[PDB]
Amino acid sequence: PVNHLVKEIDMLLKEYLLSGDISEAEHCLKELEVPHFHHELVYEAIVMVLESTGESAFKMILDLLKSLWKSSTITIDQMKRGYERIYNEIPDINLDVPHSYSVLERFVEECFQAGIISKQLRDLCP
């Protein structure tokens, strides 16, 4: 069966892509009280980006992760783990979604330019 937190994080991310309401997404994540599982949010969100068409999800998810990083809602370790998961799976993801390496690189670079990931995590992108 699917982990119920995975389900709540997927719902949260979908409601945010539908509404654009960053504040509601932050509040809904906080209500879960699972700061130990915030890597799942980072991972699920970047997968949505990679699977989307056009530029809109990329931008919405960049804005979400920027906001959640600045409000201290996602911490460094959680950001690190989530990105590491993507880095591990990008070979499999790219098998199904051509040009994902290229989208991931642009996403990683924009997160770096926004100041929300370290140069180290930046450079760790395979």
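Note that chain A carries Swiss-Prot numbering, so the residues on display, from first to last, are 323-448.
Method reported for this entry: X-ray crystallography, 1.8 Å.
Quick reminder: no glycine exception, Cβ is built from N, Cα and C everywhere.
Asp414 (mutagenesis position) carries a helical DSSP state (H, G or I). Counting only same-chain residues at least 6 apart in sequence, none has a Cβ under 8 Å from the Cβ of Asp414 (mutagenesis position). A mutagenesis experiment is reported in Swiss-Prot for this position, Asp414 to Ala, and the note states: Strongly reduced interaction with EIF4A1.
The Cβ of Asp418 (mutagenesis position) lies under 8 Å from no Cβ of any same-chain residue at least six residues away in sequence. Listed in Swiss-Prot is the mutagenesis experiment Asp418 to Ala, annotated as follows: Strongly reduced interaction with EIF4A1.
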